[PDB]
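Encoded as structure tokens, the structure appears first; notes follow it.
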Amino acid sequence: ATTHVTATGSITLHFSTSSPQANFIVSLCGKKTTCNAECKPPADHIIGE
Amino acid sequence: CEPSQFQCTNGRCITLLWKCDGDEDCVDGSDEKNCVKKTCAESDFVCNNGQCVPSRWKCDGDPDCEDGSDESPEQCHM
Amino acid sequence: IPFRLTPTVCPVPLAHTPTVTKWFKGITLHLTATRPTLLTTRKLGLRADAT
Ligand SMILES: [Ca+2]
Ligand SMILES: [Ca+2]
């Protein structure tokens, strides 16, 4: 929910989704960007959470 | 601790089955206190004040009772 | 009337942990047990199909 920001660089962020497509909008101090990919179905069938 | 657990003075939880069962497990000794008297054992010597000691300590040459009854000649006649 | 019923703590057996084989919308438990052991399943939803 909150990350550190240097003058330049890159930050990694983990997300959980239910759509096969990752076409959502990510905001970073209110600056909005659009991600685009294809999310594969999981291989494991049963999860504990 | 839990209602089925007994809390020692060190913050460690043990079971109620370990409360007043002969062995001390609460580090400081919160268990084995209060309850009823253990009335020693059939293989344990009884001091005059009521203290229970092992029977091998009776007249071994060194005092072990609080009142020193284990070395008295009234029980072992030399 | 002596010998009051009092609440104490007693040990009860722990069964063998079942191996779970995991398929697409289900699990399969293997459930070895020398003695009778209660297995109770419920669904975490509107209809709890409690078995
Ligand atoms: Ca104990
Ligand atoms: Ca002695």
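Quick note: numbers on chain B are straight from Swiss-Prot, i.e. 33-110, in order.
Heads up, header says this was done by electron microscopy, 2.9 Å.
Just so you know, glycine gets a Cβ as well, placed from its N, Cα and C.
For the domain 'LDL-receptor class A 2' (B:70-110), the number of residues in each DSSP class (helix H, G, I; strand E, B; coil) is 6 helix, 6 strand, 29 coil. The domain 'LDL-receptor class A 2' annotation in Swiss-Prot covers B:70-110.
Cβ neighbour count for B:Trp89 (mutagenesis position): 16 (other Cβ atoms within 10 Å of its Cβ, all protein chains included). Under its mutagenesis entries, Swiss-Prot includes B:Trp89 to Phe or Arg with the note: Complete loss of entry of Semliki virus into the cell.
B:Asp92 (mutagenesis position) has a Cβ environment of 12 other Cβ atoms inside 10 Å. The note that Swiss-Prot attaches to the published mutagenesis B:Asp92 to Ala is: Complete loss of entry of Semliki virus into the cell.
One mutagenesis experiment catalogued in Swiss-Prot, B:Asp94 to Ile, is accompanied by this note: Complete loss of entry of Semliki virus into the cell.
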With every protein chain in view, what's the tally of Cβ atoms within 10 Å of the Cβ of B:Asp94 (mutagenesis position), excluding that atom itself?
8
